[PDB]
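Below you'll find the structure, written out as structure tokens, and then a few comments.
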Amino acid sequence: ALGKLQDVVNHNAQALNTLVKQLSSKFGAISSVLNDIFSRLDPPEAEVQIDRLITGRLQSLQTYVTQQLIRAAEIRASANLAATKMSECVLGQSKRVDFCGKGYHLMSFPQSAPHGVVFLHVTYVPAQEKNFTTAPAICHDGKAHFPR
Amino acid sequence: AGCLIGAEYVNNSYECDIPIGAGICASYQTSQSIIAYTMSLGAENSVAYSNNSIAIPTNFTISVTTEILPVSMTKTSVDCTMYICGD
Amino acid sequence: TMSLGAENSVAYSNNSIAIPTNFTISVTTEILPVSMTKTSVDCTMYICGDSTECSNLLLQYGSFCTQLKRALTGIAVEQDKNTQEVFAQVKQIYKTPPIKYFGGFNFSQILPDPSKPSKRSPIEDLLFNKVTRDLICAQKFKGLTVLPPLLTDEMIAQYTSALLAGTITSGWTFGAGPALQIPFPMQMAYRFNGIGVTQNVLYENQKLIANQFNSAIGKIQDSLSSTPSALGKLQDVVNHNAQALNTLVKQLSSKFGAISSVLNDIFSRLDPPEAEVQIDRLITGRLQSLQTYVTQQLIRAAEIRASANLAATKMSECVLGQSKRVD
Amino acid sequence: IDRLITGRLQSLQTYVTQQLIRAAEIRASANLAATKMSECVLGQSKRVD
Amino acid sequence: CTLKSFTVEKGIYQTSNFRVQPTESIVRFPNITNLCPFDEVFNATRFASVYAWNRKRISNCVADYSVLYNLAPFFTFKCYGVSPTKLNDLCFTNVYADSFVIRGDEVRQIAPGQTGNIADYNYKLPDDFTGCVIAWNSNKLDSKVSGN
Amino acid sequence: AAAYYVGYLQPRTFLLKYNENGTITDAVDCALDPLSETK
Amino acid sequence: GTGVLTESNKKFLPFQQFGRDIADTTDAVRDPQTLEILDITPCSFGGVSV
Amino acid sequence: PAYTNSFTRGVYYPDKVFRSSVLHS
Ligand SMILES: *[C@@H]1O[C@H](CO)[C@@H](O)[C@H](O)[C@H]1NC(C)=O
Ligand SMILES: *[C@@H]1O[C@H](CO)[C@@H](O)[C@H](O)[C@H]1NC(C)=O
Ligand SMILES: *[C@@H]1O[C@H](CO)[C@@H](O)[C@H](O)[C@H]1NC(C)=O
Ligand SMILES: *[C@@H]1O[C@H](CO)[C@@H](O)[C@H](O)[C@H]1NC(C)=O
Ligand SMILES: *[C@@H]1O[C@H](CO)[C@@H](O)[C@H](O)[C@H]1NC(C)=O
Ligand SMILES: *[C@@H]1O[C@H](CO)[C@@H](O)[C@H](O)[C@H]1NC(C)=O
Ligand SMILES: *[C@@H]1O[C@H](CO)[C@@H](O)[C@H](O)[C@H]1NC(C)=O
Ligand SMILES: *[C@@H]1O[C@H](CO)[C@@H](O)[C@H](O)[C@H]1NC(C)=O
Ligand SMILES: *[C@@H]1O[C@H](CO)[C@@H](O)[C@H](O)[C@H]1NC(C)=O
């Protein structure tokens, strides 16, 4: 049920875990630990060996920032949709079909949720229908009577 | 969508459980085993349309549904120096 | 200098009003993209062309291939969900009754025809006939594959036919609860009441309104053909995906500062001490190009998701009911 | 000079990506503004708030 | 300074990070005192051939890199993976010592990624080596009029 | 009754169209007119 | 490189030896001794889904 | 002397690579 919130939670957690694990990569260098490179190789070679690690980590951080920007844009769109639904279902009665629930919208109730909001849409679904014989209009004294 | 090895194709039509592609869906149904089948779009209901018949409901059922919507995301802040090379 | 429009002047006055004495039923067309081509890249094959040393060296660049594969899988799942929420909105597949007399209205152009084995309408066939070794095989041999959509064209056609049957036979009642049958003239009378017009205007001019609707449908079917840019919004994303694949393939022929874009000649002509420094630049360049492709696909997928949400809102409001929202 | 060329190309690519993101945001805002125009100026909307 | 301006607007701004710098220096080296024997692998006579090269394990000792610089033709002292200096502070795990007989020039082929005649059939170093290759061009010892 | 048409070459860029049979059918000068640059 | 060698119907020219395509990759080569146009195509590959 | 306009002539095969339905530059 609470899949849309766990989705973004797990996405952020996996992004953070991947950004942490990218530190273990060597990017072609001799070791991922920079202190080992500083303690083993001479500075003229240590700089060349550490430039690769710095470039790789900076590229990974920029990729993380770009992914976070895209995800924040998606979350902003979702939040705008949620605010519109709040203002149109809780603060009133919207006639938009399939917007404040599946059926004739009567009222809604907002509920707080972790990194989200849960709307309790109260609808009006007819049931137990019966078939009749309809007619467009009737006329008694030569004048058509239409349903008001 | 490819070639599925490990599941038999049945001629029935159930709701889609595991999407595969090209209208093929897999499910763990019954002797339990993974079966493949073309997904069904729903029950077939032919409305009795007539030029003089109408259906007026005589009852109603108030239904309360739910809709989940993400609002906020976790606010993060990275430390450049400590991440690239700490200490 | 472009003209903004014709110069009009409404004769405003404290005592004058303009009440219309007639009307013309018009049918408009609006195109909306829903999904894209679900693509998947081969990380090891694109960056490394049948080379073992390149494959062993790529493993030291972290788990970026996993990130790209997860991003592409998410894009594919999102496109599938968009298609599902746009088309699959009802839980019952309705069918058109044999008698196709709806008071004078002729839906022969939107309803499916049993002669065509695709079970599509004369309008849908015209739309499919306008939206179009080879290129799909040359790009497939470089890791760029195309995953087929979940819902085929037949299922989308059946969903459209069910929606049309529910709209014609039941009206807007099949979107809220159970499908309640109603004569189409009474449905049109209710639609007219929804915009202030009384029922007598329709019940006294039913033949004229039916003729106008048929003429509008015919004019729309005619205007769908012999048009410079009719299905433009779909050809736009088609050409965008085509150009993305083309530039992603052409980025392999780039040298990125190396001696050559090929790996076998570099491995057979240079020594490993310098071959590593010659091939790591190519690896990083191809990885950056693939990352750029992935982020551009993410932006395009967000665009298509917004378009699909708009299309689903329209399908729920204009089709499953009568919306009072202007324009 | 290959290092400088690659760095400046990466900078231009990052600029183009940020510009695409901002253009998508501004396009969403413009669609919202056009919807508000069509629903509040060209008519009277009963949508609350 | 971070905003690159002289007028700061009302709000909260992030500038930098604080870190408590160290004040001491700890080493804690093992209790070993005995030196490593470098006279049985350098000063030893009658070295083996290139194909049947000996291999002596050096462990449980301290390797003072001061007696190594004893011969005058002590050239080609190139280190791969580490630097010639900064070796009196590294605490390795195991040290091996081999011996060969270079003909006149194959000393350049004893290196990670170098090919030639004696480069893959008798002794090959991969592209992960960490050590220092050294040759002193012994000519007066293993040579005579009658030929060796 | 002989006549030749000796011309001079120079470094230029050309967009050649290869037919399905493997022969060249058309070409663009790529620098003559603005339409050529557009093509 | 790797690829399946099959007989091709693409007619080449007496001075041509290699073959490219839209993707700018080798897809047809001429045999050195016995002149015959082949068709180089990569082996079968795809994605394993569970 | 006399002069004559070269009406789109002088195009040769640049290399020895076969290409079909490709617009190469
Ligand atoms: C209408 O409903 C009745 C009872 O529910 C049923 O017998 C009948 O077949 C339905 N259709 C028509 C056209 O009367
Ligand atoms: C009304 O429906 C009945 C039954 O389908 C049909 O026989 C009749 O012809 C229809 N009326 C008209 C005017 O077509
Ligand atoms: C309407 O339905 C409810 C629940 O099914 C039932 O309790 C009630 O008696 C029904 N009313 C009528 C008039 O059938
Ligand atoms: C409307 O009223 C204003 C002020 O009462 C007057 O100036 C104007 O002429 C009137 N309009 C007409 C058409 O007479
Ligand atoms: C409205 O226009 C139609 C077509 O232009 C015409 O047939 C009809 O008579 C008109 N209605 C009037 C004039 O009341
Ligand atoms: C509907 O239109 C088509 C072509 O415009 C025509 O063939 C068909 O006969 C029409 N339907 C009726 C009931 O006349
Ligand atoms: C090296 O060996 C020679 C010959 O056995 C010996 O005279 C000399 O003292 C040795 N030098 C060292 C430092 O052990
Ligand atoms: C290409 O070859 C086919 C037969 O192989 C021939 O019919 C066609 O005319 C050729 N195209 C040319 C010569 O442009
Ligand atoms: C190579 O030798 C074979 C064997 O006779 C012959 O068939 C072939 O034509 C030769 N190649 C060339 C290029 O002449």
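Quick note: numbers on chain B are straight from Swiss-Prot, i.e. 647-676, 689-745, in order.
Each residue, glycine too, has its Cβ placed from N, Cα and C.
Classification of B:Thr676 (mutagenesis position) by DSSP places it in coil, neither helical nor stranded. The mutagenesis experiment B:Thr676 to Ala is recorded by Swiss-Prot, whose note states: Partial loss of O-glycosylation by host GALNT1.
One natural variant catalogued in Swiss-Prot, B:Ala701 to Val, is accompanied by this note: In strain: Beta/B.1.351, Iota/B.1.526. In three-state terms derived from DSSP, B:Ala701 (variant position) belongs to an extended strand segment.
Of all Cβ atoms in the shown protein chains, 15 besides its own fall within 10 Å of the Cβ of B:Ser704 (variant position). According to Swiss-Prot, the natural variant B:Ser704 to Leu carries the following note: In strain: Omicron/BA.2.12.1.
Listed in sequence order, the same-chain residues six or more apart from B:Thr716 (variant position) with CB atoms under 8 A from its CB number zero; the list is none. What Swiss-Prot notes for the natural variant B:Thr716 to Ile is this: In strain: Alpha/B.1.1.7.
Of all Cβ atoms in the shown protein chains, 9 besides its own fall within 10 Å of the Cβ of B:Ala701 (variant position). Neighbour list (B:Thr676 (mutagenesis position), Cβ cut-off 8 Å, at least 6 residues apart, same chain): B:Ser689, B:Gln690, B:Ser691. Classification of B:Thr716 (variant position) by DSSP places it within a strand.
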